[PDB]
Amino acid sequence: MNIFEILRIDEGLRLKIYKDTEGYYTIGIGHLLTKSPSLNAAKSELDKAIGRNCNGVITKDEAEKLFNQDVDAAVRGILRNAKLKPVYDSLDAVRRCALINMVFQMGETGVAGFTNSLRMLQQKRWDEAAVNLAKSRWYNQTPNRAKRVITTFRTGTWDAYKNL
């Protein structure tokens, strides 16, 4: 299983503008368009992102294009972040997917803020980090998805997504 597949599972795929779990305008595979309340603002950002007049709808290919860009961006962001890079470099390949998934969801800034948990991952105290990570707004808001990432960090396997 790879990052693309895991994220495709956690975000879904929507070809029309929709509101994410926080009420923000999104399209494709978790591609945030805007945090503004205006649909026009969103359709505007949409057309700018795709390079065409979309009228709030895109194609599968266009979604996949945004998705590759976003994943790429997440990785790069991890690599350039002083708090994140060291954690990421210390981890195994599976666990690296878990960190990227959180960053894709919440931004580098948001993740860089889990100081305690990051330290614990770095030290490879899996159980402790899993408990610490659960004590967050992230977990309370999106519990099922959070459990999937968390078990991934805890077990170092893809079992949580093997059901799915």
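Cβ coordinates come from backbone N, Cα and C, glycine included.
Copied over from Swiss-Prot:
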MUTAGEN   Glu11 to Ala, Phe, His, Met or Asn  Complete loss of enzymatic activity
MUTAGEN   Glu11 to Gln  Complete loss of activity
MUTAGEN   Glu11 to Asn  Loss of 84% of enzymatic activity
ACT_SITE  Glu11  active site, proton donor/acceptor
MUTAGEN   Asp20 to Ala, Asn, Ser or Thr  Complete loss of enzymatic activity
MUTAGEN   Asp20 to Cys  Nearly no effet on specific enzymatic activity
MUTAGEN   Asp20 to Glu or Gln  Loss of 99% of enzymatic activity
ACT_SITE  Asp20  active site, proton donor/acceptor
MUTAGEN   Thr26 to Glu  Complete loss of activity at neutral pH; covalently bound substrate
MUTAGEN   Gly30 to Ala  Almost complete loss of enzymatic activity
BINDING   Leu32, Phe104, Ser117, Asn132  substrate binding site
MUTAGEN   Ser117 to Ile  500-fold decrease in enzymatic activity
MUTAGEN   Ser117 to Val  50-fold decrease in enzymatic activity
MUTAGEN   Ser117 to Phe  10-fold decrease in enzymatic activity
MUTAGEN   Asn132 to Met or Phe  2-fold decrease in enzymatic activity
MUTAGEN   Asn132 to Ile  5-fold decrease in enzymatic activity
Neighbours of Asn132 (mutagenesis position) among the recorded positions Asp20, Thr26, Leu32, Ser117 (Cα to Cα, within 10 Å): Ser117
Candidates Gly30, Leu32, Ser117, namely the recorded positions, that fall within 10 Å of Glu11 (mutagenesis position) by Cα distance: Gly30
Distance check against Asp20 (mutagenesis position) for the recorded positions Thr26, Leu32, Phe104, keeping those with Cα within 10 Å: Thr26, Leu32
Max pairwise CA distance, angstrom, over record-listed substrate binders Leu32, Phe104, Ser117, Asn132: 27
Inter-residue Cα distance where the pair is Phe104 (substrate binding site) and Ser117 (mutagenesis position), in Å: 17
Winner by Cβ contact number (other Cβ atoms within 10 Å) across the mutagenesis positions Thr26, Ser117, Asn132: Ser117
Which of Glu11, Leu32, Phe104, all recorded positions, has a Cβ with the fewest other Cβ atoms inside 10 Å: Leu32
DSSP-derived class (H/G/I helix, E/B strand, else coil) of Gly30 (mutagenesis position): coil
Number of other Cβ atoms within 10 Å of the Cβ of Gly30 (mutagenesis position) across all protein chains: 20
